[PDB]
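*Asks:* Encoded as structure tokens, here's the structure I'll be asking about.
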Amino acid sequence: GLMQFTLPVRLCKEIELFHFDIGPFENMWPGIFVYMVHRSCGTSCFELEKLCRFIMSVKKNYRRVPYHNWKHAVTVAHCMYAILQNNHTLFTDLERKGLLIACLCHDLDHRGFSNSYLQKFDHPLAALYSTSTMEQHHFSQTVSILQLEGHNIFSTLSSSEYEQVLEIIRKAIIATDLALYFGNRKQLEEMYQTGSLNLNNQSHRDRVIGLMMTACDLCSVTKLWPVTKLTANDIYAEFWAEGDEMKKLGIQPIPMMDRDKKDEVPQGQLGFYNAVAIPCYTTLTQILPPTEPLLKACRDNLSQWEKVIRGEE
Ligand SMILES: Cn1ncc(C(=O)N2CCC2)c1C(=O)N[C@@H]1CCn2cc(-c3ccccc3)nc2C1
Ligand SMILES: [Mg+2]
Ligand SMILES: [Zn+2]
């Protein structure tokens, strides 16, 4: 009822901004998440005791991998929170419940390997799920945790609202498969430009939410440059581990995953800001003007990678 979460002043202020970094104090991340559910949804969205137990079961099922870890999940939920808070009146009650949860859960039980590696390794999960292999697993792990005893944070919904929210979560996690992003963004681009984009059209809303998921998932690129840089190192730590495993399967990895080709990182960053990041936040800005700060920050980081390449760092 009356038991607000409250954050220190610097955090209380800076958490509202897109570029906020959640800090190195793991013990504070659960409290940050709850704070954001309470402001984004209401103190009355979730039974606190259930929410707390869900969060701690979610955290327990992230692994100790350089990038795809509990910090990443909480980072991705904070970017979603800042989008929701900036676009108050665009989303439903169900959407605001579903999407923070979806984001906290979107990489559950990730091992640091790509859908590619699972498929080339011939991992069991590539037999159960032949595309978006990991993302189908991350959805499946979310349903498992929701069905633990005392873990149904959705217990007050009806049969159909519950089914709607779980359907919001499932699409939202699947959309974090970057292979799906390109086609999603192009259709949104064609729709927005021709004026056919329609936010009572559920198939259009799904597209838009998928684009939000990509934006939150990649939100590394929208931080202050030192966060961006030190995050990049965790990303590459995983990719080069996967490359070492590709070499052990007797397969020359893609350069992105080859630690011997570290020199070309700056160039690959530009490619990715140009081919993925910037177009994502550009299209996001057009559909939701108040997310422009993500585009601006992303552009500032593109310029940092250019400086790296001109040897000015
Ligand atoms: C920042 N960010 N955030 C999430 C992701 C991301 O793609 N994923 C999947 C899991 C997260 C990234 C990222 O930067 N991805 C780039 C993709 C293409 N590319 C090519 C090279 C590259 C090419 C030749 C030599 C050296 C390096 N480096 C990259 C990194
Ligand atoms: Mg993922
Ligand atoms: Zn992710």
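Chain A is numbered as in Swiss-Prot; shown residues: 724-1036, in order.
Heads up, header says this was done by X-ray crystallography, 2.1 Å.
Each residue, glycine too, has its Cβ placed from N, Cα and C.
Summarising the annotation, Swiss-Prot assigns active site, proton donor to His791. The 3',5'-cyclic GMP binding site annotation in Swiss-Prot covers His791, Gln992. Marked as divalent metal cation 1 binding site by Swiss-Prot on the basis of experimental evidence: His795, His829, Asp830, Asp940. Here the residue is the original one, while Swiss-Prot reports the published mutagenesis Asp830 to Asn with the comment Reduces activity 1000-fold. Quoted from Swiss-Prot, the note on mutagenesis experiment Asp830 to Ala is: Loss of activity and of zinc binding. Taken from Swiss-Prot, the feature divalent metal cation 2 binding site applies to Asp830, supported by experimental evidence.
For the listed features, I'd like the structural context: burial, neighbours, distances.
*Replies:* Around the Cβ of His791 (active site, proton donor), the same chain contributes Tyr785, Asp830, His833, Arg834, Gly835, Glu961, each under 8 angstroms and 6 or more positions distant in sequence.
For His795 (divalent metal cation 1 binding site), applying a Cβ distance below 8 Å and a minimum sequence separation of six or more within one chain yields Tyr785, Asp830.
The number of other Cβ atoms within 10 Å of the Cβ belonging to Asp830 (mutagenesis position), over all protein chains shown, comes to 25.
Taken residue by residue with DSSP, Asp830 (mutagenesis position) is part of neither helix nor strand, so it is coil.
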*Asks:* Listed recorded positions are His795, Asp830, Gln992; which sit with C-beta under 6 angstroms of ligand 2?
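*Replies:* Checking each Cβ against ligand 2, the ones under 6 Å are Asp830.
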*Asks:* For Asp940 (divalent metal cation 1 binding site) and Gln992 (3',5'-cyclic GMP binding site), what Cα-Cα distance in Å is obtained after rounding to a whole number?
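*Replies:* On Cα coordinates alone, these residues lie 16 Å apart.
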*Asks:* Excluding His795, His829, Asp830, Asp940 themselves, which residues in that chain have a Cβ inside 8 Å of the centre of the Cβ atoms defining the divalent metal cation 1 site?
*Replies:* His791, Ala796, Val799, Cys826, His833, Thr899, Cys939
*Asks:* What whole-number Å value do you get for the CA-CA distance of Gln992 (3',5'-cyclic GMP binding site) and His829 (divalent metal cation 1 binding site)?
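*Replies:* Spelling it out, the Cα of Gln992 (3',5'-cyclic GMP binding site) and the Cα of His829 (divalent metal cation 1 binding site) are 23 Å apart.
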